Amino acid sequence: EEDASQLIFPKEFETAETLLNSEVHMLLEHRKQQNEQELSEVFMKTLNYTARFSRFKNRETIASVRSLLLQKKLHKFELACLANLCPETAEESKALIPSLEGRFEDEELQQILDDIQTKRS
Amino acid sequence: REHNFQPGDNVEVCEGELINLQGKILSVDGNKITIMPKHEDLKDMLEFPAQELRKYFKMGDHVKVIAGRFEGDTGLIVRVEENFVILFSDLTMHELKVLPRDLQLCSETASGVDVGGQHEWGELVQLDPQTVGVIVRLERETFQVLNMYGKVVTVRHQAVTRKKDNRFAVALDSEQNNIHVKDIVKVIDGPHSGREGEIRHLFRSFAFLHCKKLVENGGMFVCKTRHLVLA
Amino acid sequence: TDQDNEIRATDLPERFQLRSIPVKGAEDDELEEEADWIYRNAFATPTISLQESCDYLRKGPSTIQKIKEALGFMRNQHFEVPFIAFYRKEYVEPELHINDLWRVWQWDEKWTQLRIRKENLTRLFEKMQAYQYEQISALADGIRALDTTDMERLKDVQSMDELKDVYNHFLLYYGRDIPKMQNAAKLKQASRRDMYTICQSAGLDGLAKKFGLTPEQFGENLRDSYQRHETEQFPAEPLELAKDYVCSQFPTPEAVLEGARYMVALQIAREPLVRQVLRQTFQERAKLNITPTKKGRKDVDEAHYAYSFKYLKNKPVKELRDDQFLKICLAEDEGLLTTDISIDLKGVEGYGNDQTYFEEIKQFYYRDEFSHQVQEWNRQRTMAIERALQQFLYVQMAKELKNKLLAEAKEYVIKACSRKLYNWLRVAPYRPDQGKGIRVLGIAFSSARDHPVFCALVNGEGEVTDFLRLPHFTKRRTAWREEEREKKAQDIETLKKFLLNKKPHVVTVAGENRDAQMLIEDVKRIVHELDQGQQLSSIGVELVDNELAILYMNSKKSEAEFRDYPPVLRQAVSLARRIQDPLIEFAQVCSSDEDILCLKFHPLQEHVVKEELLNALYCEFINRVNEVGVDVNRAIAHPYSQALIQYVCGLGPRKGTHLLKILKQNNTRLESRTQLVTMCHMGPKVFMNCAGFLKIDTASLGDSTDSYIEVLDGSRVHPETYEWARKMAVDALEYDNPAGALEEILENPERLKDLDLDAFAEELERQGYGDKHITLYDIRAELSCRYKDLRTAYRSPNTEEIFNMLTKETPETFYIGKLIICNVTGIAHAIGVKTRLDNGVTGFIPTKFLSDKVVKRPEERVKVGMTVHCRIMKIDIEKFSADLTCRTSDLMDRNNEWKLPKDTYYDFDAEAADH
Amino acid sequence: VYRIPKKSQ
Amino acid sequence: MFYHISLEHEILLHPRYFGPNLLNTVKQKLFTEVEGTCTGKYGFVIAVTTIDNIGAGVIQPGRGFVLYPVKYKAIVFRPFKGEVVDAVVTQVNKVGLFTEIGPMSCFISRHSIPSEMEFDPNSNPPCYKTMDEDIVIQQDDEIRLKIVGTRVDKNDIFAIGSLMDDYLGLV
C-alpha cells in the first residue's frame, strides 16, 4: 500500500524532511571529519555511493530551487530526487516521477530543470 | 480436488463481469466458501465460491510456497505471468519458478519459534567423539550444526546428541588475559574477521560466539582464543 | 539432463563440448591471424611485474607456425591437447610442450571472444555510419562524421583494452544518437549527462574545436614525441571569443571557457590513440605508492602478511615480484592500506615537479609564440590537458593497470598451485628394492596419544584384505609406568605376528605429527627383528604425507565405500593406496563436488579465480593420466580405479561413465581397442583422442577371448599406426607372419636397435603421411618396453620434506627471526630451558638468552608448564629443534636485527614521521 | 613393395 | 531516498557511568546504538547529526539502572515502491543483475530487464550486452532503476529493482 508513485507514505514519515546526495555527502564527510569507536561498513558504503552521485557541491545554490518549488505545487519528495537524478527534459522528469504527470505543463517545468543544471561543476 | 486459500492471503476474480478486483481472505473453507472479500480502496462486498477466484499478487511483496519442489520456502516475486510467478528465495540468490495457487502472502520472517522447549538457541552437541559443535537452525530435512572448525556440514535431523555445558571454563586472548564463557567480546582477527559476540562454549583451540544481529548460523561463529578482545 | 545424452552421443571430446564458447572450425586466414595474435599476447609479451619462468617442463618467431598447427588440430580436427602433445608432436615440438598447448587452447577462447565482440561492435559502427549518411544526405558544428579511419581503428584492435577504448570513444561522440538510430531502424534513451552532453546541448563544439589540434593530432604528437602537427591558431583571445556562446547554462565568458575546456579535456581522454600512447607509457613509467590507514598502523604488525610493504614510495610496477601485488590488494580490501598508482615521482622538490609527465606533454599542444593572445590560449590548453590527465586518464589508467598487476599476481598463484599438484602426481608406484602389484600395510593414528593406531593391509589391486587395531602402539618404551611398556609389548607382538603372517612389501606410517618418527623407529626395529631372525625379505618403512588421506577420511566417498570402518582406519587405507599409485589415489578425492580445493596447494589459493584454478589443476590430472595410461579392465574389476577414466583425453565424466556403463551392461572385459567402436559405439574422433591412452592387459585374457587379441593394445602405439608398428617388427626380423614377428620382437626387443627409422620416415613422407620421425622413434621405444611408466621413481621424503610434513610448516611460516608462543617442558644440565611449540618443534633457550640480564638459575624465571613468548634464532631441521631467545631487547627487536627484510622501496621517512 | 633398412651402426 | 528526522530512543545506563561526563557518555553510547541499524518503519539509519534533548533520567525501582529518553536528529535512508534511484552494479549473473544503493543491495531479475540484453558470462568483466554490442552493462557501473519491492532481514533492508520503464539504464 505505501507507494512513492502516487505519494502515499507512513503517518510518522509524512512529517520527515528529505536531503540531497551532496547534502548528506557534506553531513557524512563532516561526521567522518569529527570522528577520525570506528564508523560502520553502512557508513562507508553510503560515503562512496553518495560521493559517486553528488552532482553539485555548494549548499547555498539549493535554497533558490527549494524556495521557488514550494512557490510551485511540488512536494518535498520531488525536491531532493530531482536534484539527485539531474534530469534533462521535463518529459524525463514526468517519466522518472509519475507524480508530475498533469501536475505542470512541460515548458514551465523545463525552466526549473535548466535552472538546476547550471550549478554543476 | 482440493483448495489452499489460507487466512491472510489475497485473491482476485479470474473470469466474469467483476474481473481483476483484489481482496484479502477473511473466511476459509474447501469448495463452498461464499467469501466476503476485503479489497484495497473498495467499500462493497461481493460473493464467490472457490472455483471463480485466483491467488494473485502485485510485483514486489512477500510470498511463501506451500507445495512444489521448493516447499516451505520464502521470497519476493519479480514477474507474474498467467501460471509462472517467478521469485527470489531468501536462502539463495537463484531462480525459483512456481504455480500461484500453491503460494501465500506474509511479510514475516520464517523464524522457527519453539513449542515445548526441549532445545534452545546456542546449545552444545556431540556429533562424533573426536569433534564438538552447536545446534543453531532446524531446516526441513537437514540441520545447521556448527562444528569447532567454524563450518556447517550438511546433516539430517537424527545425526546429533546433546552435550553437557563446560560452565566453569577460561582461555587466553590478545592481551594474554582471562576470557570466560557468558562474556561479551570482539573478534577482529581470524577466519571470521570483524565480528561481535558473546562466548557460550570453549574447547581445545576454539570459542563458540553468539549474537542476534547476525543472520547466518542462528547468529553464531567459532574462532581461535588469541584472536579475541574483551568487550 | 538432455545435455548429458547429447554429450554422450556427439563425436567430440567432452571438454570441447563443456567449453564456455563452442569450438568452431577456422579458415586458414583466421588461423594465421589467431596464431600471430596468440603468439604476441601469450608467448612474446613479457609480464609487467617480475614473474619467475614458470615453464617448469621468449619462445622464438618460429613458434607462430607451431601455434598455427596446434590451432588447426584443435579447431578443425577436434583433437584435445594430450592427443596433440603425444600423437602429433612432430607438428608442435620443439617449441610447444603439453602446457604450452594448454596455454594456446586457453588463449583461443580469448581470441574467439575478442573476434565476437569486434564483429558485433563492427555491426554497430556500420549501423551508426549508415545512420549518419542518411541524416547528412537528407552541416552543424557538432557533426563529426564516422569515417574509414574510425573503422580501420576497430579492425586494427589487438586487445580487449584497445576494444574498450574504441567503444568508449564511439560512445562519447555517438552515444547521444544511438536510441535515435535504433528507433529509425524499425525504446527510450537512458539519459544521464556527464558535463560533456550539457556542453554539446549548449553548442560549445564551435569553441572546443578552436583550441587548435584535434584530439587525434594531439595523439600523434604524443605518439611521436614531437609536434608532428603544429597548433592551429584562432585570431582572437579565448576570453573574447567565448562571448558568442553565453546562454542560461553558461552565463559568463569564464564559465563558457570552463565548459569548453571540459569538453576538450574529455575528447583528449577518450581518443583511442591518446589512451593507447598513454597506457603504453603508463606501463613503462607507473610508480606504486602505499600508505597504511588508521586501522593499518595498528593491525599490520611484524607477523602480518602485509608487513614488508605497508609503506611504499615510488616503487616501479616493473619491480613487483611473483604474488606481491595480490597481497597488496588483499591488504587494501581489508582496509589496512591505501594504494596509489601515479606516472609521476611523488616528492616536494622543484625538480620533482619539473620531472612530471604533465610538464613533458604540455609542449605537444603549446604554440611557441610570446604574444599575449597566444600566452592566454596556451593557459587554456594547459588547463585542458591538466583536466584530461588528472580527472580521466590518470584515474582510468591506474584502474586498468591495477587489474593487470592483480591478474598477473593471481596467475602466478594459480601456476604455483599447478606446479605443486604436478610434483604430487608425477611420483611412480613403489617398487621394492612387480606384475602382481605390492601388498601394503598403511598405519594411521590421531594426534591425541590415547586414540588407537590402525593398520590396513591392501593387495596390489587396491582391495582392503585385512585390518588391525593397536590401542597402545603410541606408548614410549621409556614410559614411567611399566604397565604402558607391558601393554605396548602385546601390541608390538601383535604387529610382529601380523607382519610375519601377511608379509607386506612396505609399511607406510602417517605423517600426522612428530610421533610418526616414534612409530617409524619402532616399525623399522620390528622389521629388523624379522630380518635378524632371517624369516622374511626386506620390508620398506615409509613416512607418507597424510594430508590426502585426511581429505579421503572426511569425504562422502570413504563412508559410501566402507560404511562400517572407524575414520582413523579409513586414513590408514588411503596411506596404503597412495604409495601403490599416487595418481589413482588423487583421482579419488577429486569429485564433481570440487573436493580438490581442500588440499593446501598455496597460502593464497582461496583468493584466485575458482574456475581458473580448477581448470589449472584438472589440466595437471589430464597431463599425467594420459601419459600413464588407464587400464579399463582394472577400472571394471576394481571400482577404486574408475576415477581416472574421466581424465583420459577425449572422455570426460559423461563419456567416461557411459564407457564403464556399457561394459558393465555387457558383463564383458574390454578385450581389444576395436571394441570401443564395435561394443561401446564410440565415434571416430573420440576414439582417435582416447585410443592410445587406454591400456588393455592382453596377458590377463584367455579362453574364447583368444579369438581376437592384438598384442599392441597393451602399449602407446596408436591404432592408426598399428600397420607401421607391424611393418617395423616384420622388418626388424627380415621375415620373408606379422603377429608372430611382433611377439618375437616383444620377447627379443634388443633386435630393434639396428633398424634405421629415418629411411622409413622418408618412405611415409613419400607415401603422403608427412613427417613421422618422432612417431617412429616413439614406436621403437614403445616396442622396447610396452607402457613403461614415465613417472619419476618413488623416493622416501628428504629431511626438509619430513620437517614440513610433520610440523605442518614451510620456510615462510617457520623462519629464523619469527616471534612464537611456547610451553616450558624442562631445564637442561644449567645449559638452558627446554620448550615445546604448538607445531611440535622442541625449542631450547640457552641460559644467557633467557633475559637481557645475567640469570644464574633458570628456576628464578621459568616453571614447567609455563607459557612463554620467544624469538627463533636458529633452526635444526634434522633434530626438530630451534634455538630460541626471550631477552626483552630481542623480543621488541630494539636494534631491528631479526624483523623480516623490508622492501627496497619501503618509506622509512613516512614510518619515522608517523611514529 | 618396401623394406626398412637395418643400415644403422 | 535519504531523509533527516528527529527520532526518539530510550537507553538504559548503569551508575558506573555517572559523574560530570554522564550526558557525554549518553552521547557516546547512543552513537554506537543508532548508527547503521534499521527498521521497516523509519528505514536504514545512516548517522546522527545532532541531539535535540536528553530528558530527566528516571531511576528504575528494584535495579541500579536509569533510562534516558533522548530525542535525536538523524539521517535515514528509506526506499519505497515506485522510487527511481541510481545504483552501482556489484555482480552480474545469469539469474539477474545485482546492484547497490547506498547502504543497501538490490537485485533485478533477467525478466525485469529489456528483452535485448543477453548475457556475457565468459568475459573478465561479466556484462549484459545486446545483440549489437551496444549498451554494455558491467560491474562498478552507474545504473538508474526503479524499486518495485522492499524486504526486511534483522536490521538490514534488501530491495528489488526493475528496468523496462523509460529513461532507466546505463549512465
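Chain B residue numbers are taken from Swiss-Prot; in order, the displayed residues are 416-646.
Determination method: electron microscopy, 3.7 Å.
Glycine residues also receive a Cβ, built from the backbone N, Cα and C atoms like all the rest.
Per Swiss-Prot, RNA binding site is recorded for B:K579, and the stated evidence type is experimental evidence. Taking Cβ-Cβ distances under 8 Å and a sequence gap of 6 or more within the same chain, the neighbours of B:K579 (mutagenesis position) are B:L539.
If you take the C-beta of B:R619 (DNA binding site) and look for same-chain residues 6 or more apart in sequence within under 8 angstroms, you find B:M563. If you look up Swiss-Prot, you'll see B:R619 marked as DNA binding site.
Annotation source Swiss-Prot lists domain 'KOW 2' at B:420-451.
Listed by sequence, the residues of this chain that lie at least six past the ends of the domain 'KOW 3' (B:472-503) yet keep a Cβ under 8 A from its Cβ atoms are 419, 425, 437, 509-515, 517-522, 524-525, 555. The annotation domain 'KOW 3' is assigned in Swiss-Prot to B:472-503.
B:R577 (mutagenesis position) counts 11 other C-beta atoms within 10 Å of its own C-beta, drawing on all protein chains shown. DSSP assigns B:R577 (mutagenesis position) to a strand segment in the three-state reduction. Under the heading of mutagenesis, Swiss-Prot lists B:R577 to A and annotates it as follows: Reduces the affinity for Pol II elongation complex; when associated with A-578, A-579 and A-582.
What Swiss-Prot notes for the published mutagenesis of B:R577 to E is this: Reduces the affinity for Pol II elongation complex; when associated with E-578, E-579 and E-582.
Among the mutagenesis entries in Swiss-Prot is B:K578 to A, noted as: Reduces the affinity for Pol II elongation complex; when associated with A-577, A-579 and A-582. Same-chain residues at least 6 positions away in sequence with a Cβ under 8 Å from that of B:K578 (mutagenesis position) are, in sequence order, B:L539, B:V540, B:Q541, B:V547.
One mutagenesis experiment catalogued in Swiss-Prot, B:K578 to E, is accompanied by this note: Reduces the affinity for Pol II elongation complex; when associated with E-577, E-579 and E-582.
For the mutagenesis experiment B:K579 to A, the note given by Swiss-Prot reads: Reduces the affinity for Pol II elongation complex; when associated with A-577, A-578 and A-582.
Annotation of the mutagenesis experiment B:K579 to E in Swiss-Prot: Reduces the affinity for Pol II elongation complex; when associated with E-577, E-578 and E-582.
A sphere of 10 angstroms centred on the C-beta of B:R582 (mutagenesis position) encloses 9 other C-beta atoms. Here Swiss-Prot describes B:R582 to E as a published mutagenesis experiment; the accompanying note says: Reduces the affinity for Pol II elongation complex; when associated with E-577, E-578 and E-579.
Quoted from Swiss-Prot, the note on mutagenesis experiment B:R582 to A is: Reduces the affinity for Pol II elongation complex; when associated with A-577, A-578 and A-579.
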Secondary structure tally of the domain 'KOW 2' (B:420-451) (DSSP, helix then strand then coil): 0 helix, 7 strand, 25 coil
Secondary structure tally of the domain 'KOW 3' (B:472-503) (DSSP, helix then strand then coil): 0 helix, 16 strand, 16 coil
